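> I'd like to ask you about the structure that follows.
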Amino acid sequence: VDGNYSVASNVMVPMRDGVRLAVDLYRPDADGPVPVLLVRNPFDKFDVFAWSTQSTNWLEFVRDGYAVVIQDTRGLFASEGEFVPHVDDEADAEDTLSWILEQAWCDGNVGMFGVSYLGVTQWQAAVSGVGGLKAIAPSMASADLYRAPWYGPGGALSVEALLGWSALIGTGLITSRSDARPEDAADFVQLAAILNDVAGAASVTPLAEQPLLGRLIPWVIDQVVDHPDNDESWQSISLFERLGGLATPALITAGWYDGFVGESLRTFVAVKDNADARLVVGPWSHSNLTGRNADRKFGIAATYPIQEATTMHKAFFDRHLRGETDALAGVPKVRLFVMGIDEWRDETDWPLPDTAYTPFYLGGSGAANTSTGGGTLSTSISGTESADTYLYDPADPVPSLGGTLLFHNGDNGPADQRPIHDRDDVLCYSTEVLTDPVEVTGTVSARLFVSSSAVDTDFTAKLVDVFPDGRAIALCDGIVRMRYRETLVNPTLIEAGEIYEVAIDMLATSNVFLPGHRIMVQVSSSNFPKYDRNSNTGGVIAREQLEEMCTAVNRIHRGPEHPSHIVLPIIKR
C-alpha cells in the first residue's frame, strides 16, 4: 500500500572490527527493493524530533517509497563500542553503506541527509569508494574540522564551540551509560553550569585544564586543545582535499550566522564542477532557524522552509537515486536569502558570476577608536598616512555579540553592536550614509597593515550594517592569529613595531545596505568567547596563566603606503 510503512528498531549492524552499531529501519510497504537514505546521528537515533525540525519532514520520503535508516554512532546510545569524535566515522560509514547495499530491500541506490554532525558524517561517507552512494545532502556542515567548528581560517580556537559541544556530548555520554554512576548526578549539574555560562567556563586559565570535560571526553584536550596548529592530526580527519576528486551530487545548506557557514560554502565550490551541486543559504544561526532575533527580524519567509526543503530534497534524490532525469526541472542551482531586502533569490552559481571584489579603504581624520571616532570607509585610497592605536588586554577582551557563535548566546546572529561600540579597543570605520543601495553578496575578507608591541597577537574585522534608527547589525567577521598570518601549519612569531600586511578571512554574507544605512567595519584584537584570547606572548596559549599573559599595544596603519581595506563582493544589478 503506497504511503504505508513499517519501523524496525535496534537492528544491529556489524562493523569490520566486529562492533555492532544500532539502526532503525523505516521501510515502505513494498514489493521489491527501494532506494535508501541514511542518517548517522550521535544524539540518539530514537530522538528524531530533536534535529528533524532543522532538516526535512523526511517521513514524506518514506511515504513516497524511500527506506530511511537512522543510526547511532559508535559508542553512543544503542550502539556498541567506544566513542571518539570524527575518527571512526569514515570506516563505520563505509561499512554501514555496504551493509545497506547488501540488504534485500535496498535497490542499490543510497543517499544521505541531515544537519550539523549529521552533515559532517556525510562528507566522511562520501570520500569512501562506495559506488552505491549516489548523493548526499549535508546541512550546516564542514569537510575540514579545523576550519569549522574547532578552530578557523584565522588560526584561533573557537573555545565556546569546543566547550559547548563537549558539554552537550558529555551529557549524551552519561545518558547512554549502561549503568548509572553515583557521580552522574553531579556531572549533569556541572555540564549544565557550563552551558549556562560558556564565556565563564572559557575564561579559566590554563584553559587546557578541564577536570570535567577532560574526564568525560579526553579527546577535547588530547586532540583539539593540544593541537592549535593545523598539523597532521587534523589533516588526518579532514576531507576537503579529497572533495575535488569526487563526483557525488550534494545538496548543501548553510546559514549566514551558522558556525559552519564558511566551510559549508567551500564544499559547494569544491564539488560543483564534478557533479550536480545545489546550495541553499538562509539567515540562520545554528540554534536559531526562526528568522527572528532580539533586534532583527527577517520576516516569516525567512523561517527555515522545512516543507520546501523536503520537496527540494525529494526532487534531488528522485533525480540521483531514481534516475528521474527531469526531477530537478525549475530548481535553481543556488538559492540565497538576501538580507536587507530580506528576500529569497535564485542564482546560477556561488560565488555569484557578476561579483566585483571591491576594496573599501580605511581612513578618516583623527583616531578611529570607538563608534564616535573619525574612522571612514571609501572606495578611494586614503590620502594621508595615519594610524589608530589601542591597548588589547587579555583580561578584558571584546565580548562576542552575535556572528557565528554556536553555544554561547548563539541565537542572535544579527546582533546589535552598540553595547561594545564604544570601547577604546574597537576601531570603527564607516561609509557616509548611503543614497543608493549597495549589495554585498559573496565571500568577504580584509587586508590590514598592522603592528604590535608583542611577538604575537590577534586582529579581528567585523562587517556591520548601521540602520537609520541606530541599530548596528553584525553581518560577518573573522580573525587572524598573527603567528598563523602566513600559514596555519608552520607558525612564526612577529617582531614588535614591524608593519605586516595580513589577511583576515571574514567568511561570507548576502546583504543589501539600503539607502539611509551605512557600511561599517569594526577592527580589534579579540572576540571572546567566539575565539579564545591571544596571550600576546607567543607561548602555548591554552596552557598559559592569565597573570603571565601580556597586554599589547596594537596599531592599524592606513594611508597611501599602507592601504588597509576590506574587500567587499559587490553585486550591481
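By the numbers in Swiss-Prot, the shown part of chain A spans 2-574.
Structure method, as recorded: X-ray crystallography, 1.6 Å.
Just so it is clear, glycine is given a Cβ too, placed from its N, Cα and C backbone atoms.
Pasting the feature list from Swiss-Prot:
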- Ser117: active site, acyl-ester intermediate (ACT_SITE)
- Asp259: active site, charge relay system (ACT_SITE)
- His287: active site, charge relay system (ACT_SITE)
- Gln55 to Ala or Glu: Decrease in activity (MUTAGEN)
- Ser117 to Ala: Loss of activity. Has no protective effects against cocaine-induced convulsions and lethality in rat (MUTAGEN)
- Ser117 to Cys: Great decrease in activity (MUTAGEN)
- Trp151 to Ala: Decrease in activity (MUTAGEN)
- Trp166 to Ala: Decrease in activity (MUTAGEN)
- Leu169 to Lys: Displays greatly enhanced stability, with a half-life of 570 minutes at 37 degrees Celsius. Exhibits 4.5-fold reduction in catalytic efficiency (MUTAGEN)
- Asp259 to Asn: Loss of activity (MUTAGEN)
- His287 to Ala: Loss of activity (MUTAGEN)
> For the mutagenesis positions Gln55, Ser117, which Cβ has the most other Cβ atoms within 10 Å, all shown protein chains included?
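Counting Cβ neighbours within 10 Å, the top one is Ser117.
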> May I ask which residues of the same chain, at least 6 positions away in sequence, place their Cβ under 8 angstroms from the Cβ of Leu169 (mutagenesis position)?
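Counting only residues 6 or more apart in sequence, the Cβ neighbours of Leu169 (mutagenesis position) under 8 Å are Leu196, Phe408.
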> Name, in the order they occur in the sequence, the residues of the same chain whose CB lies under 8 A from the CB of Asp259 (mutagenesis position) and which sit 6 or more residues away.
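In sequence order, the residues whose Cβ lies under 8 Å from that of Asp259 (mutagenesis position) (at least 6 apart) are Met141, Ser265, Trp285, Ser286, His287, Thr405.
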> Work out how many Å separate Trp166 (mutagenesis position) and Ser117 (mutagenesis position) at their Cα atoms, rounded off.
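The separation of the Cα atoms works out to 11 Å.
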> Restricting to the chain of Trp151 (mutagenesis position) and a gap of 6 or more, list residues whose Cβ falls under 8 Å of its Cβ, or answer none.
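Sequence-distant Cβ neighbours: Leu158, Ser159, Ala162, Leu163, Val225.
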> Using DSSP and three states only, what is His287 (mutagenesis position)?
coil
> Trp166 (mutagenesis position) has how many other Cβ neighbours within 10 Å of its own Cβ?
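23, counting other Cβ atoms within 10 Å of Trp166 (mutagenesis position).
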